[PDB]
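Q: Before I ask anything, let me first share the structure, which is written out below as structure tokens.
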Amino acid sequence: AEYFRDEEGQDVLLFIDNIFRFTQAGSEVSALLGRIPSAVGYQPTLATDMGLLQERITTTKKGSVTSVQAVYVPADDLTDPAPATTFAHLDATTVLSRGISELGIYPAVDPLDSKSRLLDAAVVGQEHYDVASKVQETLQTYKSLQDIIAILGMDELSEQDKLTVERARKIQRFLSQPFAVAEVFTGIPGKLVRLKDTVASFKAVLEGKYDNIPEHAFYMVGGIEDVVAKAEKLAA
Amino acid sequence: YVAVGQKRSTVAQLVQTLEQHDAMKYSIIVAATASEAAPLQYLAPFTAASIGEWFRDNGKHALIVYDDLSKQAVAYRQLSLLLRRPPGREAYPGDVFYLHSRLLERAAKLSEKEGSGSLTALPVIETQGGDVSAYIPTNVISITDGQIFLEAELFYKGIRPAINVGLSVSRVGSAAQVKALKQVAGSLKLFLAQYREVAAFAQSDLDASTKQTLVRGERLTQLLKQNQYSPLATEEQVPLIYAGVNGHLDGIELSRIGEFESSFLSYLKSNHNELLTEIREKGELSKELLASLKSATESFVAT
Amino acid sequence: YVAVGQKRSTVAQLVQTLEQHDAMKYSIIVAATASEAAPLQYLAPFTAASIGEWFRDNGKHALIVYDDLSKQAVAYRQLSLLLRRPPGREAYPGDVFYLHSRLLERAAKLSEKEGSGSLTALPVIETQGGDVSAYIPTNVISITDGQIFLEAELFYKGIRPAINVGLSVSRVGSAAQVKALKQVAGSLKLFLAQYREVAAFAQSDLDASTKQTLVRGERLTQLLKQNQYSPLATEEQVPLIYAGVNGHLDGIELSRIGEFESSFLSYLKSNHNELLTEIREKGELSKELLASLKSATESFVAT
Amino acid sequence: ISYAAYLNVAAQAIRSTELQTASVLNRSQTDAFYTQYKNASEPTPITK
Amino acid sequence: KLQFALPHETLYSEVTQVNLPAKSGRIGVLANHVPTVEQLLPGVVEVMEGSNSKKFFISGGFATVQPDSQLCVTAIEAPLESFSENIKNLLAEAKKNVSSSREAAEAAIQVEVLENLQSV
Amino acid sequence: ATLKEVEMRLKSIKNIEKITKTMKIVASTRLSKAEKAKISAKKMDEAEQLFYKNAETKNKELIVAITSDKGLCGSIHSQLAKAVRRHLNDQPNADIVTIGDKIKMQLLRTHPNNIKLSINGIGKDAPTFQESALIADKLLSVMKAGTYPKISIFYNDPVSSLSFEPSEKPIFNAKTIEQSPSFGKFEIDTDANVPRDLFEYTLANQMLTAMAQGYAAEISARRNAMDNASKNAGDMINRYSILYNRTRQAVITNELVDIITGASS
């Protein structure tokens, strides 16, 4: 990667698989070297070694090595030291849930558990931030609203509340995007939507400009412009 | 069959059982019994794997059952500790992960260059109080793909095999499932899923939908019981599951499910052995066969 | 600002942030990043404190933030283990108490002979899963006088800064306050330690008295939070606390609290900033100033 | 025999006509125990 | 306006003529009728709203014409299906029972019910 | 140990969660039947009230109260019990008839003097005319209802489908019928003993309505309460989960240290 970044100038992205297996491998090497294993059976040099791996990953003036790591936390105990060391390095987390995939949403990314630390207002732009905050609030409220709305009945919704439900379920479907790689796999031609156009799309959906169009006309669509087309074909 | 740390008496019963089912004519039993020394116990799965390789290399298929690697672990532990090699977690060797991984990676399904052969493997791990969190289980769970997790409650509840279907997964799974059985068993997965959720409702005033699920679930549970040491043919797996899927069995009284099953099999064998032979030989369920199959089930349900 | 065990990238952003707020010119940053070797990390706070002591021993007042001493702990743990000194309690070396204590007591308010130097220590402890009963945090708590525990739940529920008031104490803090902020301070810590109780039992018979407290408590809680990276003047803090304590702000519906603060402050500045300038320099609220403020606050309350 | 006890008995009799429902049968079949109490002691529970 | 209501059902709770079997014999109520209280005896009841007539077999109750032209009928079990042999069998048993035992009053009610049913 | 005692306790909490969940759902199912009944009953009641209102309804006494045998219906049992205690201050020595055990026990504590008749075996079923009729019949014979110039019935009015306000209402004596100007608004001859018949009939009809209102309030409360239980249990799952996780880690560390100490030697 460093050859690409430094010596070919390219911005690159280097995937790592289980960083659990990075830890596990390091832990073994310590024991083999005969060093006294530290807390919860983890090498004493755990922090520093990971530090070397995750500080060689950086944005230089020539390039940037972005790194996608896979964290297969053991026991599901986030309190465990190996996850903790990982979390120290992490900047963003994408939390692909199977529940989400079970809602027929591919991407499988759970929007309420997907969080980034560079989601900061200044960093992402104020407009983007405000739009994002609204989508987060909308979804957050939607989830909570659906908890007792489903149980009590949908008629119990206020005009304001079902407005939120309407926007939200449309956003939820609008999230669904087929992937170019998975053009074969789903059978549906993929969609790649650029960042500027992403902000634009959510801004309109929040203002419900196109909300009056079926939710399954927002299912598996591309950008805002695209789902104008899909709306027409769905209706036809 | 790789008998690791198993009493010579127990393995004698195993050998005897194999002889009863006259299965020695394709079996090899690599035996490292409890009595056998800790180096032998250590090398016992490794040695066994090599035996498998000749068959695999010849392009054939074979199944090696490592039972139980949990005792293999203990032997490696014994060696390492006695050789004073650095101890590690749960007093298990530091390279125990490496040991297990080495064994478990020497089994595979090979390229057509290599004559497409394979060595299927089925490691057995003994859980100490079901603690999958335990170091030797956690390691093995990671290395393997797919798990079957038998659960004590189910065993006690007379569900033999006692497979806890919640705690059973097979990553490769349906990739190797026969097409016929695949077609008629997507539903079965979903029904059982509902049955798990609707389980706690077993204790009064219950919605009809909930009750329908409950009826399906109980009858299904009886269907998935099987008499130990009496395996069943695939050509008889497929009809039975179709019936349950079509809810034909739902009506049948819970107690009468067992009798119904055997009777249904005999009924199919007498009445519709054209169907059975077709299912077996085609290895697929044609819509025309499924038509006939529904009819047969209906007739059997009637009497 | 001592940055120990922090990402070299992140620290470079911090440096840039500080230079964006053009604050660098009054501050030193010592850095012992994640990349930097563990013995350097071990010696990193101690060395920084030497730099701090030169200021202190000018008699001049200073401040030092050791972020995070928890990362020093991990470093000393590594070092100790790599020296093969037998593992300490909780696998953190047994001389860890000495390590922190020797560091911490080098920050001080000296006597008049020594020219009353200052070097204010605010050390940043990273509680693993907010475990406040864990060996490294508790040892630190015992060394320090006062703690400012911050709570995840409140942080998540959009109180930034998330100052847990159950677990924030200051054991020498009330002496610190300027007389204005002692006078306006009215033991709100007690009041909102009645709010905590009130909302404890909000979740029985909710008496109008409890509701009144809840209504005040909730409104005060809203008032406390302040957007990160926007700090407020000491003078500006005086009316805000006045409002809440004297219950003038208690009466403003929750939605308009955010409006109230900005508007109130703007109102005061426009109405007559003379009062605030007086309390800024005088550092006390005379009976007249207190009344003038009562009047001015009443004036804003009306509009 | 209270007037409404008289009416009650008639209602029970009236579902005996050929056509029947569970709720009716439940309305025609219920049990309880009325227990006396003193100014203290409870004379023995007697089925309603 | 007719209010005919049962515990587990509510019927006519407009209606033109209603024919009721009452303590005072048989009563028919048509439009304005002076406001009355009548105990309804175990009964065959006909309610007619227009020419359409619905016939109810009724366990007795109370009838009260309200002075606002609301014929409050309250009864325990009232329809056509309610009359729709077993009762004759039951009456024989109940008659035998009268010999020993309140049950006598029950059987008397049964004779009334059998007759009333037989009337249909 | 630490480890096992955490785990067994956490398992208990889990099972408790499951039970409170189960109850809450079942409660909703049961509640539906209850609500349906309460409508029909209330409609029936309105017809009787039509007489009493139009008649002009102007009036030791009787107090009757209803709260089921079974508890865990929230504070239905004790809010009504408390509301009895206040109006039993008001009454000199009125005889309380308690329909179902939970209120019976609470009132028995407040006075054992006043408790004369009580029922038991009501609550498990949804109220039915059969129950009411028999209870009424026994009320007349045993308590000699007419002796009381005023009767009052206590129940829980299910104010909103998430609330219950304990409520009472007055059953009108035969005297009331007599001295009301109901001759001026209705017509009977004199051959009928319309006071003695109507009193009896509305004694039960009013009580049945009260029972229906109560039963619905009980089941509704039970649903609300068990739902709040599920929430409280969930929080405890999280709290013990953190304890479990900490405990698990600690066990690993403590065991490991022992191994190291041995190895070091």
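Numbering, chain F: per Swiss-Prot, residues 34-92, 104-309 in sequence.
Placement of Cβ uses the backbone N, Cα and C atoms for every residue, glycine included.
So Swiss-Prot lists these for the protein:
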type    : residues    : note
MUTAGEN : F:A273 to V : Lower activity
MUTAGEN : F:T297 to A : In ATP3-5; dominant suppressor of the slow-growth phenotype of yme1 strains lacking mitochondrial DNA
MUTAGEN : F:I303 to T : In ATP3-1; dominant suppressor of the slow-growth phenotype of yme1 strains lacking mitochondrial DNA
VARIANT : F:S207 to I : In strain: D273-10B/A1
VARIANT : F:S308 to F : In allele ATP3a
Q: Can you filter F:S207, F:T297, F:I303 (the recorded positions) down to those whose Cβ is less than 8 Å from some Cβ in chain C?
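A: Going by the Cβ criterion (under 8 Å to chain C), the qualifying recorded positions are F:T297.
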Q: What subset of the mutagenesis positions F:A273, F:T297, F:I303 has a Cβ positioned less than 8 Å from a Cβ of chain A?
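A: In terms of proximity to chain A, the mutagenesis positions that count are F:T297, given in sequence order.
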Q: Round to the nearest Å and give the CA-to-CA distance linking F:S207 (variant position) with F:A273 (mutagenesis position).
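A: Cα-Cα, rounded: 16 Å.
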Q: Counting Cβ atoms within 10 Å of each candidate's own Cβ, which of the recorded positions F:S207, F:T297, F:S308 comes out highest?
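A: Selected residue: F:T297.
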Q: Cα-Cα, whole number of Å: F:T297 (mutagenesis position) versus F:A273 (mutagenesis position)?
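A: It is 36 Å, counting Cα to Cα.
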Q: Long-range neighbours only, meaning 6 or more apart in sequence with Cβ under 8 Å: which ones does F:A273 (mutagenesis position) have?
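A: Listed in sequence order, they are F:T53, F:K57.
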Q: Can you tell me whether DSSP puts F:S207 (variant position) in helix, strand or coil?
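A: Looking at the DSSP assignment, F:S207 (variant position) belongs to a strand.
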Q: Out of F:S207, F:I303, F:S308, which recorded positions come under 8 Å of chain B, measuring Cβ to Cβ?
A: F:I303
Q: Three states by DSSP: which one describes F:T297 (mutagenesis position)?
A: helix
Q: If you count Cβ atoms within 10 Å of the Cβ of F:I303 (mutagenesis position), leaving out that atom itself, what do you get?
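A: If we count other Cβ atoms within 10 Å of F:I303 (mutagenesis position), we arrive at 18.
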Q: Reduce the DSSP letter at F:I303 (mutagenesis position) to three states and note it down.
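A: The three-state answer is helix.
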